[PDB]
Number of protein chains: 2
Amino acid sequence: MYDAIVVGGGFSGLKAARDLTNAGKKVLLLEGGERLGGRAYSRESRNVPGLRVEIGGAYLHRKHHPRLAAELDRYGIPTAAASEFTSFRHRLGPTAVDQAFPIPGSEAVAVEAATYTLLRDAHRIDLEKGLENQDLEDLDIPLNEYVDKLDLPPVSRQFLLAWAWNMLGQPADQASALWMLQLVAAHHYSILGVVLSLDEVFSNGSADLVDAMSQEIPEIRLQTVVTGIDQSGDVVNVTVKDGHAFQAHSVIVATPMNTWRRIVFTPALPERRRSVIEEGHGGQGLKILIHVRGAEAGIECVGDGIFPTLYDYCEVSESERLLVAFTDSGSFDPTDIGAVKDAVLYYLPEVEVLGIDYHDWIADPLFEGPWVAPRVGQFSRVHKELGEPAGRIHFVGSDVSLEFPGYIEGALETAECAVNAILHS
Amino acid sequence: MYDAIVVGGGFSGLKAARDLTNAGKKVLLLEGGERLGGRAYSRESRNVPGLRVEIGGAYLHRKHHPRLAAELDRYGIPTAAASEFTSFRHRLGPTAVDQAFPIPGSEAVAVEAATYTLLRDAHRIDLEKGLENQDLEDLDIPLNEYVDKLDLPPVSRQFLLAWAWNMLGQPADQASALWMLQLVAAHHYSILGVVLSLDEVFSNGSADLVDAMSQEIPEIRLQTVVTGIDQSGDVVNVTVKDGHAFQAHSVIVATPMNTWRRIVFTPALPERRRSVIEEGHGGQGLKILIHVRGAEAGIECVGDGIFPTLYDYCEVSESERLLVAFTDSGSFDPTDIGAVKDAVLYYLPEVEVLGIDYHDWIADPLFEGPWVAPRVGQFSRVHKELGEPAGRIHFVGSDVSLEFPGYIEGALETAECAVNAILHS
Ligand SMILES: Cc1cc2nc3c(=O)[nH]c(=O)nc-3n(C[C@H](O)[C@H](O)[C@H](O)COP(=O)(O)OP(=O)(O)OC[C@H]3O[C@@H](n4cnc5c(N)ncnc54)[C@H](O)[C@@H]3O)c2cc1C
Ligand SMILES: Cc1cc2nc3c(=O)[nH]c(=O)nc-3n(C[C@H](O)[C@H](O)[C@H](O)COP(=O)(O)OP(=O)(O)OC[C@H]3O[C@@H](n4cnc5c(N)ncnc54)[C@H](O)[C@@H]3O)c2cc1C
Ligand SMILES: CN1CCC[C@H]1c1ccc(O)nc1
Ligand SMILES: CN1CCC[C@H]1c1ccc(O)nc1
């Protein structure tokens, strides 16, 4: 038997397992899939042989993400600036300016006033307390309704909505205004910071860090899917799909939130958590890598398209590039290549789409979703508690971070907290 | 004897006298000088024969100034857009961008945060209550100290300070942060609006409106300086410099705040007002019209110069223009033409200064100052009360407007209030 069993081998599980190991604990890491990294997934491009791409998480910012910064420094993992935006091809109407910040002077006063309203609302959020413990229910409304109340002129209105669509991976009518404000708060109460934190990338892929961390974990079982966690006895019993059970004093659930409903917990998780766990979060983010010909370097497009954003990702050759589009899987079907061409051509009518690459995170049984985004009404009911221990079972991961939800930093933050909690007990 | 004596023939006095006249009252307007208009003073340029210029108040914004808008519509007074800024010659350091809004992307997050802090502070101000009645004393501190606490990076820091210097007519160490916030509040809680309200000018000079209003005032005495206002009897007695006294049931003091100390009030004004009235406000604004050769059209300069701002005013010929500089008379001596040349050349090294034109409002005994700006500590002690009636004596003018202080709109607003008060009594 083990001191701790960590379930899930993404950054959260990896940090938890490594730090407990170095603290002298006997740890077993159970990973359901054939690889480590989870939603950090670098691999060879489906479109360009020999080209490594990020199919999940890619972007980081050292100042917004200090734990991640420490990991990179620890293993000497090289980072590079993310692709620079130099050519702006927005779809924000005839008054937009072709810059990264496309707001014209005629909208400046309106933007100034909305910024105050937005930041005032975000400042209501204390990041330690949980979104359910702060009387924030009035803000937990559909984002389109919240934005309607800001009464923004067309360029700034669509610019905000486009980035919010990108960021939350939800259309405006499904996104929670409160969650948008949570992201603003998480970035040091900055609206700008939400986009400006797309600062750097792993030079050699996120697998660089995954591998560096996994090397310090002595016992890892791949292709081992946990189906049950039973703490009714003195020692927690962890049952697997097609294998013998494992036992530990403590268990860290470091699997995606939308997969918890598939695990049989004994006894049942606290009542307050059950409904949201059953439902799952409403995150439907879809990141599509688009292999193109005819695109100039440094393109950024933001607009009212079915792709709210489309921007430069990678130079392939002098004539070919990868662009990246963010949308959501509820609104867009990436198996419809005709739809992809139309979505790209809307912004870039001169460009030829050669192929696309993505992972359907929502269809993957080890994930059942991309990054976290609550449905309207979910997180003002229960939020902090989703990441709280249930007896000897700890819950970690980006999905439950109060400080950096939906980011790699959040996976590392939550793992830190679980590790500290276990070492004090 | 009269129903009302109005002392002072600027826009405040003119509106008061006209509106009381049309309400059927018997009014006498006493003007100390040889002209009507006060700090709205259009006349022939000292530098360019046949060119009419504004030596006092010039700029207006119909949306920020609805009473002024009504006056223009009433008399069919033509307005024109103020000179457009198309060429930017800032002195804000090497990272500034040559645009009207010269803040670079690297300062965007800092600007966003400062905007929130600024607007949050301005939102503490209720424009009806008075700056002395709202526990705002913590904000009534030197502007340089307040701005220091914002910790702005160099471009935005100097851009804010330059405009604040321009606007308040006070150097940062003498300006009150609370007053800066008052101006922000007055512009519908907008920092941007403070500068964006320099929107329009009188096509034919402010005298167009002065004359239109004065035509409806039947009894006006020019060169009649009031030295005493005595309400100890049943009827107010108004004594003049070298003339016989005049008598009225009511008296409207529509003279600049810094001149009230020269009038003998009987009985003495309420105690709370006396010290500030004696002291006078700290407004030292200085508007200099600079006749130049070699300047391209549409110049705007903002920077760390002794002229915080220098911008296009009037096309004189294909080679000659007037620019306008704002500074303050404490910091700058406009009788030193060598100093003017240096101040202009700092921004515009290719330009030749041909001459200057200004009025020394601070030295003029009918004014003793340009527009109002309190000394640190003044208006958190007494503000609203300066514009409150003392028995049958009413106090009006831009200087005492709570809603639009230092603007023509403020003169019209205060006059409206006095007129309404008199008609109800
Ligand atoms: C499309 C996309 C783009 C992203 N872009 C960024 C970005 O730019 N910047 C950023 O910081 N973050 C980004 N992220 C978010 C970030 O990648 C994730 O939130 C983070 O990597 C998750 O780490 P984690 O440890 O919480 O969970 P995961 O990485 O999801 O790890 C969970 C692990 O649990 C395993 N598992 C699931 N069920 C079981 C089971 N029952 N038994 C055993 N194991 C199981 C899975 O195989 C997986 O390995 C992105 C995510 C997506 C989906
Ligand atoms: C340099 C400068 C630039 C300006 N620019 C603008 C601008 O761009 N936009 C804007 O809206 N405003 C501007 N203003 C502010 C605005 O012009 C004034 O605040 C406004 O015109 C004042 O109107 P008022 O009726 O309150 O007082 P005033 O116009 O000052 O009228 C007071 C009158 O009282 C008379 N008087 C003084 N003492 C006596 C006495 N004892 N007896 C009898 N009469 C007396 C004076 O002669 C004067 O006519 C500017 C002001 C200055 C000085
Ligand atoms: C940084 N966020 C966290 C989850 C998804 C990711 C992301 C990355 C780039 C982009 O354009 N939008 C969102
Ligand atoms: C509009 N304000 C009111 C008083 C002075 C005036 C003003 C006009 C132009 C400018 O650049 N600064 C200040």
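Heads up, header says this was done by X-ray crystallography, 2.0 Å.
Using the three backbone atoms N, Cα and C, a Cβ is placed for every residue, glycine included.
Noted in Swiss-Prot for the protein shown:
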BINDING   A:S12, A:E31, A:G38, A:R39, A:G56, A:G57, A:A58, A:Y59, A:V226, A:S398, A:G406, A:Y407, A:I408  FAD binding site
MUTAGEN   A:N166 to A  30-fold decrease in kcat/Km and kred for (S)-6-hydroxynicotine, with larger effects on the kcat/Km value for (S)-6-hydroxynornicotine
BINDING   A:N166, A:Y311, A:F326, A:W371, A:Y407  (S)-6-hydroxynicotine binding site
MUTAGEN   A:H187 to N  3-fold decrease in kcat with (S)-6-hydroxynicotine as substrate
MUTAGEN   A:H187 to Q  No change in kcat with (S)-6-hydroxynicotine as substrate
MUTAGEN   A:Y311 to F  4-fold decrease in kcat/Km and kred for (S)-6-hydroxynicotine, with larger effects on the kcat/Km value for (S)-6-hydroxynornicotine
MUTAGEN   A:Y407 to F  No change in kcat with (S)-6-hydroxynicotine as substrate
Exercise for review: Ten-angstrom check, please: count other Cβ atoms within 10 Å of the Cβ of A:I408 (FAD binding site), all chains counted.
Suggested key: 26
Revision key, fill the gap. For A:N166 (mutagenesis position) and A:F326 ((S)-6-hydroxynicotine binding site), the CA-to-CA distance in whole Å is 5
Practice item. Would you identify the secondary structure of A:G38 (FAD binding site) according to DSSP, in three states? Key: coil
Exercise for review: Would you measure the largest Cα separation among A:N166, A:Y311, A:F326, A:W371, A:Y407 for the (S)-6-hydroxynicotine site and round it to whole Å?
Suggested key: 20
Check your understanding: What count of other C-beta atoms do you get within 10 angstroms of the C-beta of A:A58 (FAD binding site), across all chains shown?
Key -> 22
Point to revise | Annotated recorded positions A:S12, A:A58, A:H187, A:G406, A:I408, filtered by Cβ under 6 Å to ligand 3 | key: A:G406
Review point. Of the recorded positions A:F326, A:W371, A:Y407, which sits closest to A:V226 (FAD binding site) by Cα distance?
Key: A:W371
Review point. What recorded positions among A:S12, A:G38, A:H187, A:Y311, A:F326 have a C-beta sitting less than 6 Å from any atom of ligand 1?
Key: A:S12, A:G38
**Study point:** DSSP three-state assignment for A:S12 (FAD binding site)
**Key:** helix
Exercise for review: Take the Cβ of A:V226 (FAD binding site) and count every other Cβ within 10 Å, whichever protein chain it belongs to.
Suggested key: 25
Revision key, fill the gap. A:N166 (mutagenesis position), DSSP three-state class -> helix
Review point. Cα distance, A:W371 ((S)-6-hydroxynicotine binding site) to A:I408 (FAD binding site), nearest Å?
Key: 10
